[PDB]
Structure formats: C-alpha cells, structure tokens
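Engineer: Encoded as structure tokens, here's the structure I'll be asking about.
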Amino acid sequence: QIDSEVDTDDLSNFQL
Amino acid sequence: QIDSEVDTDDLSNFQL
Amino acid sequence: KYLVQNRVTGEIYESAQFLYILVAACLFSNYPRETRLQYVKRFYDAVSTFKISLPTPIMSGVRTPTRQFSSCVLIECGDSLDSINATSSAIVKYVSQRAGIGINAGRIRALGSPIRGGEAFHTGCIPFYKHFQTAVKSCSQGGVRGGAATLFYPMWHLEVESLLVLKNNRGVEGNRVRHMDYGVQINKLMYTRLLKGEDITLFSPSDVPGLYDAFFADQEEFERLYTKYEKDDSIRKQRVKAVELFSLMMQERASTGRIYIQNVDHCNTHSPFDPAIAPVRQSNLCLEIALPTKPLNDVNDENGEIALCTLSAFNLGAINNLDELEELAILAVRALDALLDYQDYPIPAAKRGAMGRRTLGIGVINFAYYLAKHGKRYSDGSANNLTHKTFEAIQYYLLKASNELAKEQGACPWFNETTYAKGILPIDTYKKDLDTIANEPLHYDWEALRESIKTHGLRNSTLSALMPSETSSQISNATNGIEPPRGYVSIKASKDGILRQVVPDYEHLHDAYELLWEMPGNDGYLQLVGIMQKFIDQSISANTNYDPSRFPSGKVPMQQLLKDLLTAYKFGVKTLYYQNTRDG
Amino acid sequence: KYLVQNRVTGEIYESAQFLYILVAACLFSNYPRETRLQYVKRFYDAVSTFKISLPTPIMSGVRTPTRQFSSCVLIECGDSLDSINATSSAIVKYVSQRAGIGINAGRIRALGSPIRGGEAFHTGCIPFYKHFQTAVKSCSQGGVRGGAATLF
Amino acid sequence: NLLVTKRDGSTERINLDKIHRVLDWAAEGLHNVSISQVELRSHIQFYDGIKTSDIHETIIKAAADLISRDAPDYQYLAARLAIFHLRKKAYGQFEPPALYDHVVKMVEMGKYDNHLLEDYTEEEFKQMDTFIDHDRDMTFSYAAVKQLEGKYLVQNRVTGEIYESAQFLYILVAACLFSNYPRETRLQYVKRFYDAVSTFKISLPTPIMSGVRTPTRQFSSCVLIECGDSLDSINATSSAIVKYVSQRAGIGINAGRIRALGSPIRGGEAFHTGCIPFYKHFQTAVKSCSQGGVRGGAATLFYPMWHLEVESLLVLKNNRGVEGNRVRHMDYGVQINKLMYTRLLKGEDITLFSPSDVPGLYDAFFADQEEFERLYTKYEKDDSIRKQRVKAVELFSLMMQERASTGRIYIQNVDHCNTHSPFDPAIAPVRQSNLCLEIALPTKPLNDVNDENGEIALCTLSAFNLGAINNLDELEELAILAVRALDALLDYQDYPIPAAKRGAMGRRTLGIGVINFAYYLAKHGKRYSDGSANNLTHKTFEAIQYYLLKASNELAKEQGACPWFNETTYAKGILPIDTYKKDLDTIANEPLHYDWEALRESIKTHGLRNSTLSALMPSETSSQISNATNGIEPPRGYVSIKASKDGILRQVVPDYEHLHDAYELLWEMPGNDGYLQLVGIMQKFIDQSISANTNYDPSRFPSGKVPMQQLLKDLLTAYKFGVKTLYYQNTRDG
C-alpha cells in the first residue's frame, strides 16, 4: 500500500 | 446475499 | 452413455442408427404384422431426425437383455415402523437401478407424540429422514455421486422449523440431513395467513383427524377442520407468524436452491385425478411428476401404490408446424405404452400403479430456440399467445392419440378414477386468472374429444409433464427443456478435453435469444409456466432466478422472493423447482 | 428405572418388595399348584436378598401389561439387497424396543465386485454400514442418545 | 380484463390508454427513450387487483432501471413520472392548489409555521403564486427527486404521506427568509430568490431546505468549539457537543490545549492521566444521539504537531491496539506551521512539549510565527522544561502513514490560516477548523455550558452553481440574494448555547462556496491536471469574492456592520488580494478585472455585514438535486450509483452526450499538482478554507505502493501554494 523510505537529500532542495 | 425485512402492508394488497 | 459397449475394455459395438432402428423394433415388436413395420419406420424417422427424445435408460437399454427402465418413482410413507421399513426397502431396490425418488414422509408423527403401544415415534421425523437418506445413498460410489431423492412434507407440520433447515451447513450433525432435497407443501389458506399478517398453527398429523387428507383433497374441509383444531385447546399445537415461517423457508430455498414448493390445492383442483379417490399428495425428484400413491405395509404389500412414470419429449425446434404433433403424439404414446408391458417391476406396488393407471410424462425441449426463431422472448409477455397455442396443440394431440389407443386396446384399468372419466378436461379446471394474460382462442375441437373420452376412455391416465433435460437435449443440439440458455456456448469437462456446444442457429439468432440473465425478472417466465400448466396433466420443473447485482447492495430482497412465490400461485403454478442465484 | 410410576406426573405407585414378589408370581404363574408357591417364595427370597440379579426390562416390566423383554439380539446379513433390507427392518423393529444389536455384515461383497445381474454391490460395504447405523439410530432422541450396535 | 384497486378501496378496470398518455407526457422533449420498453417491463409485473400507487412505482422503477450513459434521458423520464405520482399523493390531482389555500391547510395541520400567514396577506400569497412555475418540477433528474422525497419535502415520517411539492418549498423558503423586509422591496426579493433557487443558481443546506417554513428553528449544522485545559471547560465542551449533535450538527473540536499525560497535580483536578481519556469522552458526546452508537454524529478533533502525546494521538484511528489506546469514531486534524516543515526539510529534530509547560507557545503558534520561533528555540534550550525529541521525518512519516491508512488524518497550516485571513490574529486568531476542513473562525473556551464569555463559532452555508450561470456578472445579483437570505437566517434560527449566539451575532459569519466546478471546467475546455484551468479559476474566484464582498458591504450600509467588525483585517482596509501566498504569481497571470480599490475604501468606511463570506465545502445532496458535479471535485465516473429501498439510483454527469471527452475523471489525473494549484488559486480569494482532497492510485506506482516521498512532496506543494487545510485522502482500490 505504501513505501516508507524517504530521501532527505531530495527534500532539502524544496522552497517553502 | 438476501435482505430479510418484509412489508406486510404491501403484501396484503395481493389477490390470490 | 447411449451406444452399446464394453465397460472394461472400452470397445464400442454399435452406431447411432442401429440404436435407433432397434429401439423402434423392440417397442413395436408385438404389433400386428399388418402395421408393425410401418410403425417401426415412422418411429425410427422421428427419433433419428430428433423430433422425439427419450430417457437414457431407454436409449441405452432397449434392444439389450436388460428390462430395467424405470427411472422415476414416487413412494408415500405411512406413520408406522412397518411402512417406514417397506418404504426404505423400496428405495434401496429402486436406487440400485439408478432411479430418482420422490418420498412423501409428511405423515410421520412429530417428536414428542404419544407412545404407540410398541413402536418409537416419540423421537421424531428426523432420525427416519436420515434413514431414508442412507437408503437413497446405499448404492452410490463412496456415499456421494449417484442416488437422488426429494422428500415432501406439509408446511404446517409441527417440526417444520427443524425440517426447513435440514440442508443447512452449520449445526449439529444430528440436526442435519443434507443429501436429499425437500418440497414444502402449501395451500391457499397458508398463503392467506401470510397476506393477512396472521399466524400459522403447526400440528402433528397424528393429532388432527382428517386434516392431512383434506389438505390435498378438499380445501373447504381443510378450512373447517383447521380452524376447529386451532380452537380445541386440548390438541397439541404451536403458533408461528406466517411471515416468519415463509421467510425461513424462502431463506433456505435461497441458500441451497433446493427447498422446493408444491401447491397441493392446485395439484388437486386442476388434475387428471378425482381427489376424493386418487389425490395427488407428492411429486418426484424434479417436481414435474404428479401422481397418486398409497403407503405400503411391507415391501411386497399388494395394496400399496408406488407411482411410476415413463418420460419423453417433443423437440419444438425440429417441427415446421404444430400439426406434425398429431403423428408424433401417436408414435410417442404408442412407444411408451408398449414399454410399460416390456419393462420389469421389482416391487408389486409399483406394478400396480403402472398397470392400473398407465401414466406417461411427455414434455418438450428446444423451447427457447423455438421462441427465438418466432421472434418472441420470455421476459416481456410477447410469448404468451404463442405458448397457449403451442401447448393446446401438444395436449390435444397427446389426448387424441391415447383416446385412439384406448379404442384399439382398451382404457387403462383405473381410468374411472380420473376426472377425464367424468368428461372433465384441463380446459375446464385451470386457474381463471390465466384469462388476464393471454387471449389466444382454442383452435382444436375439444368438445368432439370430450365425448370421445367419455365414451372410449384413455389408454393413459396422464400424458404430459415438463421435465428438465440435459442429455437428450445435448444429443439434438437443443436448448434444455423450457429453460433459456445461461450463455451462447456451453462448456463441459471430460477426460477427453473441454466439450463445447453452441446454441442452435447462433449465426442467425444471437439477438433473438434471451439469455437467462438478460431477463429483468421472473414474471414473464412464470406467466409462460402458468400458461403451459393450463394444458399439462402433471406439473413443470419451473425455476426461479435472481441476480444479486440487479439489487441495491447486491442483496435479493425477501419482499421480491415472496411476491414471485405469490405470482406463481396466482397463475396456478403447481410446483417450483430449483432456485438459481447467479454468482459474481 | 425399576419401580412402576407415571412418567408424566412423577407419581410412584409401588415399592421394591412388591416388584420382587410379583416378578416371581408372573414367571412361575404356569407352575402346577403343588409347587407354584414354593418356587415363588424361593425366587422372591433370592432376588430380594440380592443373590440373583435381572436385566432392567425384566425388573421394570414383568407384572405390567408389556411383553417386551428382549434386549439382546444378533442378526446376520446375507450378500443381497433383500437380506440387507430384511436386516435393516429387523434392526429398526428391535431398537424401538431399546434392544442392543450385534450385526454380522462380513458377507457383503467388497467394492468393485462384478455386476450381480440387477443389484448394486459394486459400491461396497460402507454405504450399507451407514444404512445399518441410521437403522440402529432410528428411535434415538435426536439421533444420539439411545440405540446401540456392534458390527462384525 | 385486469382490475385495479383505487386509492380508497373501490375497484375499476385497468386503463392502458391512461398509462400510455402519462408516459407520452413524461417523454416529451427527450431523446433515445422508449415508452414501449417501459410499458413492456412494467406491465408484465401487473396483477389483477393491483393498487393504483403500485402501478406508479412499477412504471417509475422501470424507467429508472434503464438509466445509462447511452440513454441519459431516462433520468428525466423517471423523474417526471415520479413528480406526477407525488402530485397525486399530495394533492389528489396533478395541478397544485393555489398557494394561499395550500399554506392555510398546512398551518391547520401543523406542518407550516403560522407566522407565514401573519407576515403575508392573502393578496401577497396570490401575488407570490404568479411568480411560481410548477413546470420547473420537470427539470429535476431522477436522483434529484429521490433526494427531494427523502429529505427535503414536508411529509409524515410515520405514515409516509407527502404534503408538498418542490416549488412550494422554494417559494416559502424565500417568503420566510425575507419576511422582515420593507413592503416596498419584500416581494421583489422573494421573486428573485425563488427564481435563483428554483433554476438551481444557488444551493442551500438540507436543514434549511427541509425546515424553513416549518415550526422548527434548528438550522445550525456547523459548529466549532475550543476546549480549555480544565475540567470545567472539558465538561462545558462535552455538554455543548451533546446539545448540538442532538440537532444533527457536525462539530470541530479543538482539544490541543489539554495538558499531556504525566503533567503536575493541578491542585484538585486530574490531568495526570492525559488527553486520551478526555478524547474518548468527546467521542461518546458526539455519539450520544446516534441510532445504536454508529450512524449519525460526526466530529473532527484538532491538536498541534508538537504536542507531547502526538505519537499516541496520530494512531487513534488505527485498528490493531488496546481499546484504551484507540478513539476511532472521530477524525483528526494535525496543526502544522512553517517551522515544523523546515525541520523536515533540514532533516532536523522536532521537540514535543505539553502546552502547560511552555508559556506563550500555544498562542504564538497561531498568532505570530516570529514569537513562535523565539519561544520555541528558547524552550528547546531550557533543560528544566519537560520535552521529547523526535526526528521530523519520523513524525511526518507516522502522520502521513495514518493519513494514508484511514484517509481521515487531516492537516491545517495554522500560519496560513492567520497570515491570510479576514481576522486580526492578535485579537481573533483562527485556531481550528470544522468537520470538513473548510471553515476557519475564531473561538473561545467555555467555563460552563452557559458561560457568556466563551465563543463557539457557527457558520451558515450556501453555494453558487457554476454550471447554471452564463457569465460571471450574474454573480452580482446572486451574491446579493445569497448574502441577504443567509444573513436573515442568523436572526431567525435558534441558539441553544449562549456562547454560540455570541459568535453568530458578533461576527455574522457566512460560508458560500461552489458546485459544478468540474462541469464548468469541461464546458470551457479546461482540465484539473495540466495547469490549463489556472487563469480561468483566478478569474472565476475573483468574481465570486468581489461580488460577495460588495453585497455584504451594501448590506452594512443599509443595516449596519457586524458588531465585531473591528476585529477583522477588513476593518484595517486589508483585503484577500493583499495577503495571499506570493508563490501564486508563478502559476497564474490573470489580471484582476474588478475595481478592488473602490471596494477597499467602501469597506474601510461602511464595513461588512459579515466577517466571512466564502468557504468551499463538499456537497452531495444539493449537487444531486441540481444534477451538478460535487463541489470543486472531479467525478469518479460518468455514472453515479446509490442504493435505496426503492432500487439502484443512477445519475449521469451533466451533458455527458457533448462533454464525455472534455471531462477529466478523478483517476485520469496523472497526479495531485494541477488540482492543488487550483485549490491554491481559489484560496487567494476565499475568506475561510477549502475541503481539498489528495488522491492516489496504487497502480500508478512500482509494485503498487504509494511512496512516502510522493506523499510528502504533495504536502509541501500544498503548503508552498498557500493551501490552508487538507481534507480526505482518497486511495483507489483495485
């Protein structure tokens, strides 16, 4: 149903 | 599979 | 299953036309030399061109050293250990010959009933039902495959609530008798209590003098005796709400598909038999056969009566017009009547029934195909008048053939017990409501036939019954009995591969057919069954059908299950066979 | 289970010595007047002082209008549907009188055996054994309690 | 022959010609329908002695059973047959009586409120009757009618009798809401409001449509209550819930203020034991008036992401676990701000606190993000304060996983609810939402059920049918009508709790949204998923908000600004167009078409009758009545299916015939971005919030599993475009 692995590197790029 | 509730009022009308 | 062969080695010894010519040669072998070979040629042409279909025992056995051709037997049990034993013994004897059985056991007194100065009916109906099952199953491969029976009892039996749930999976093994089917017997008064939201009173048959008899023979006397006994507070009884009793029955009919219905009033008010002398008090395995019976004292009791019926069918798709039925009826009736003298009788009481009444059961195959090629359907009332016309022709010609055979060879010994003897015809006694759904006139001269029957009688007490077919309809590439095909292609497994059969003339008819599940509901079909029943001597193996996906939340409502039941009754339907629920 | 009583109401109608004296009186009733009462006294003394014991059917029934005292029956089945049926019928008759049964059924031909010019012993011993069971059980409260047999 | 049992008991012969004539009437104007097919399927079910009403249900159902995408007009055939039947059940004839006679009779029976006959003269009812067009009953679809019959029309619950028809409902709702209007304008407003609802331009909640005209005054269906950290406030909250749920209202409960398990002994009370046993108490309160404890009664409960117990709270809806650890029959909204998201992006930790140990932190969380940051980092450093560290990825993952399992763990971005808001956060912060996550209003904890210093937020709802208008300038009149009607209802309805009356009379908050958005996009040739709808949406929602604001502004001139208008950002001459998330500029470039600067001065000067006007709610009932697509949502399919005791109810999306390719069905969307960009654009203009869904089709993903990486990116995309809340998460099955 869901895959729990997260790449923190790819998130850090994002601009809030 | 089946629904067991019966309306006796609607049956009483019928003519055998 | 037809051709003569070695079971062990696998060798096949004959081809189909030899089977056909020699079945004909055997059945007409006693005919005067002046006509014998003409009957043979004409019967051979009829079967070999599929106009007439015959049961497997006949097609596999007639020409061979066997004389075992009885495949349809009806036995009524009396309320005594002697009758229970005799019944059991007759079942064993017949099932060893692969016959299907209808057992009437509604006469057995209920659990708790008084000590019968010796015997043991304190303990109830169920342990004896279990004994009938093992009797039915006594000649079956490992206790399952082979051996079939339907057992009958009245709706008002004191134990009815326990009886209704015999086929149910969950429950204690002592409360279950799963490998027989059941027919619940109902009349107008039971239906009335349902409509009026009233109660139904349950009785043991042994506590209510005359009630059992009247139930079948005389509804006025039933009403009188029934209300009387409801008032007598000295008689053991039990009250149940009619909606609860019907609901339980309809729910078990729905779970298993194998709780059946017989309207016993209709079987006796619209019948070839005088109910005061020869009431119909049960049916057979498949719910199309309706004949008188008498309990046995002993396997060999010469005063009992076991009902037997010889079957056949007309292939409605193999005839260009209805007037071909005259010759086909002559052929079929003569062939079957001869078989009655030819076959063996392992039980004296069964011979009595057969020689006494000489009962035949001739039905139809390819009805769906016949409707399709006349551009009609089951579900919309478009087939009503065509059906009236068709079944008039069948019954008229059947009756005429039997009448002619009576002139030539003599009416059946017990002809005087038929309503026919009193100049009463099917057209005189049918459920009046049929007038509101068809207006086809009678095309044949029934008044001429009436006088000819009063005068010379009938060779056979019954002639018509609408059975299910599988084997004989596959041989003709015919649609089965009166049933709409489930689909255009039929699939069957074998050790030889997947066997496919396409409905006849699919190429030109694919849109004209109405498949089973294309029917919006049961009314149109039941109106056709009602119309056929106008003319049919016995009954019809009528199905009811339900597609969960046509209903809110995928559940069949009880309200609908009960309305269809009442619709069946209102149009004079005698019995309801299998209930089919679609899966997925 | 011994003393004469009303099953329904619960009332007890006799005491143990009456049971004993009247069992004795019944069993020796046909004896010549010269010895009859001596046998009665002596049989009464033997049962009432427990020297001799008797089956329940005898102790409950002898003196009463019943004549059902057979509680131990042995039936041998032949290799034929006629004998199978007769055996079944005899079982039903006796178990309704609460008799225990010994059934000999070892004569029934095995599964697979040749076609007996009519009958159906192709299918084996077991479906007939099942038929003997329901026969034994035909008079039992709900199919369990009551009715007993051993098959050989 | 065939015989029929008439209404009373008498019997006459069947009239096949009459049945045929009614069917012919019903089929007028329709296409691809077969009268004879309907006749065949129903006549075969008739029997000698059949009662008259039963002939009617049979023909209706026969028509209804043929509803499909290839023959959509069976919707209309069956509808009209049903309407006919209902005219007879109500009036014994097809022609409805004069309006006056109808009302008189209904007052006599106790079914209509007798104020109607006091407020209007016979002459005025005569006049109102000329406004009515009973032929508009012919415009309903079959499912529309089953909805009217099921829950709108005045009827006897017991006996089954129906007492009115749809136009009477419409004219008398109008007559009631404008009853206090000066004689000079009253009947003009009535006619114009009647035309708007009867031609489906404006939709109204079920309580209003079923109740306004009748003796009831219970019309509040949307309530927001904030609980204080005290047994007195807990009890008051519980009591207010019970009171409102007995009137079938949905509840938003803010309970994030309750101190965490283990907290110091409050000189008497018992908050040692934690949030959960009180949450359980709120649930049974919500459920106190529900059939057997299940069906009926609904609430969403709110708490901050940084609550010390958050890990236990996040898993309340979870199936496996000890019963004491579960509170399954309420939904939850987790409250998040920019700093919490920052910790996620930077792979840092989040610190959990009990609200009772961190002075000022709770307040700042909603009102002032700079003060939140200051107080938050300060308290992280104080090693004398009880706290707990968790990895932000682990906290977000747990939340998103529970959101995914249940679909019912929601999100509120509390910074966005206060930086882009009609309310000054220093005075009237928004600290929660409602059941459905579109309502955003100030609240104040209660001392006691009857505390006159508490504030319970209420909202009156309505919607514009974007498919029933030819152009956006029709919204001017519709906004006037809707705002005036709803504002009148505020004075009309009852208030069972003093603190709720305070909110309603203080702020006079309305929540007007839309229906038929999908259909509207389709017929303008746009889609949800590709950005093609962006500028059209900007244009549409500008028009809605401008006209809503203008109507309320005009009403303030006429009747006075709302008592607490001075607590709005509106009072300070601040507009939605001043405070929206700047990033919206990168995804739309539609110019403002309306004169917002004129409106600005008019608002500074005269104020607003209403503190809020707009909210985008979900619809089901009112959109089925209009045959409209629901709210702002794309339809799951072309044909909707519903179960009933009357059969399978089908409804085909509007104008399927011409639009089947123009529509974009829910699962045809490659992903969530386009939809979320539209939600963001709407939010630019909307006063409150939007019941935004997120959607996920397992079969679009390797090995059929939705990746957490994607779940989190969509969450961040929502935030980046200024989305205030996220409602239901929908996962497709199979």
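Chain C is numbered as in Swiss-Prot; the shown residues are, in order, 154-737.
Method reported for this entry: X-ray crystallography, 2.5 Å.
The backbone N, Cα and C atoms fix where each Cβ goes, and this holds for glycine too.
Below, the features straight out of Swiss-Prot:
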- C:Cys439: active site, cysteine radical intermediate (ACT_SITE)
- C:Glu441: active site, proton acceptor (ACT_SITE)
- C:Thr209, C:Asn437, C:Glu441, C:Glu623, C:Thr624, C:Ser625: GDP binding site (BINDING)
- C:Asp232, C:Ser233, C:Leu234, C:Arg262, C:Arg269: dTTP binding site (BINDING)
- C:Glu441 to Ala or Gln: Loss of activity (MUTAGEN)
- C:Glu441 to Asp: Decrease in activity (MUTAGEN)
- C:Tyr730 to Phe: Loss of activity (MUTAGEN)
- C:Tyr731 to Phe: Loss of activity (MUTAGEN)
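Mind mapping these onto the model and telling me what they sit next to?
Structural biologist: The secondary structure of C:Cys439 (active site, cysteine radical intermediate), as reduced to three states from DSSP, is coil rather than helix or strand.
For C:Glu441 (mutagenesis position), the Cβ neighbour count at a 10 Å cut-off comes to 27, with all displayed protein chains included.
Under the DSSP three-state reduction, C:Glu623 (GDP binding site) is assigned to coil, being neither helix nor strand.
Under the three-state DSSP scheme, C:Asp232 (dTTP binding site) falls in the coil class.
A C-beta separation below 8 Å, combined with a sequence spacing of at least six in one chain, links C:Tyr730 (mutagenesis position) to C:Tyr413, C:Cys439, C:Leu440, C:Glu441, C:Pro621, C:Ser694, C:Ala695, C:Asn696.
Sequence-distant neighbours of C:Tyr731 (mutagenesis position) (same chain, 6+ residues apart, CB-CB distance under 8 A): C:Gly410, C:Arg411, C:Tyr413, C:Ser694, C:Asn696, C:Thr697.
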Engineer: Quick one: which residues besides C:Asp232, C:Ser233, C:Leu234, C:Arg262, C:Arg269 have a Cβ within 8 Å of the dTTP site's Cβ centroid, in sequence order?
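Structural biologist: Along the chain, the qualifying residues are C:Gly231, C:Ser236, C:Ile237, C:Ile261, C:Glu272, C:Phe274, C:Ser359.
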Engineer: I need the least crowded one of these binding-site residues (C:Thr209, C:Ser233, C:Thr624), counting other C-beta atoms within 10 angstroms of each C-beta.
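Structural biologist: Relative to the other binding-site residues in C:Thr209, C:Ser233, C:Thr624, C:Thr624 has the fewest Cβ atoms within 10 Å.
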Engineer: Please tell me which one of the binding-site residues listed here (C:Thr209, C:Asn437, C:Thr624, C:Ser625) sits closest to C:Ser233 (dTTP binding site), measuring Cα to Cα?
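Structural biologist: Its closest listed neighbour, by Cα, is C:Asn437.
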Engineer: Test of understanding: give the count of other CB atoms lying within 10 angstroms of the CB of C:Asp232 (dTTP binding site).
Structural biologist: 20
Engineer: Can you check which residue among the recorded positions C:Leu234, C:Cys439 has the largest number of Cβ atoms within 10 Å of its own?
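Structural biologist: The most densely surrounded of these recorded positions is C:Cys439.
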Engineer: Just give me the nearest neighbour of C:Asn437 (GDP binding site) among the binding-site residues C:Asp232, C:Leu234, C:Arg262, C:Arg269, Cα to Cα.
Structural biologist: C:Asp232
Engineer: For the binding-site residues listed here (C:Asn437, C:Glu623, C:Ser625), tell me which residue's CB has the most neighbouring CB atoms inside 10 Å.
Structural biologist: C:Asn437
Engineer: Reduced to three states, what secondary structure does DSSP give C:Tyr731 (mutagenesis position)?
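Structural biologist: In the DSSP reduction, C:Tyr731 (mutagenesis position) maps to coil.
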Engineer: Listing the recorded positions C:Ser233, C:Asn437, C:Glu441, which lie under 8 Å (Cβ to Cβ) from chain D?
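Structural biologist: Listed in sequence order, the recorded positions near chain D come to none.
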Engineer: I want to check the contact list for C:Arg262 (dTTP binding site): same chain, sequence separation of six or more, C-beta distance under 8 angstroms. What comes out?
Structural biologist: C:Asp232, C:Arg269, C:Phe274, C:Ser357, C:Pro358, C:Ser359
Engineer: Validating a neighbour-count step here. Other CB atoms within 10 A of the CB of C:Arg269 (dTTP binding site): how many?
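Structural biologist: There are 15 such Cβ atoms around C:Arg269 (dTTP binding site).
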Engineer: Do you know offhand how many angstrom separate C:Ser625 (GDP binding site) and C:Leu234 (dTTP binding site) by C-alpha?
Structural biologist: 40
Engineer: Just report the maximum Cα pair distance in Å for the recorded GDP binders C:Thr209, C:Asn437, C:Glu441, C:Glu623, C:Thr624, C:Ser625, no decimals.
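Structural biologist: The widest Cα-Cα gap among those binding residues is 20 Å.
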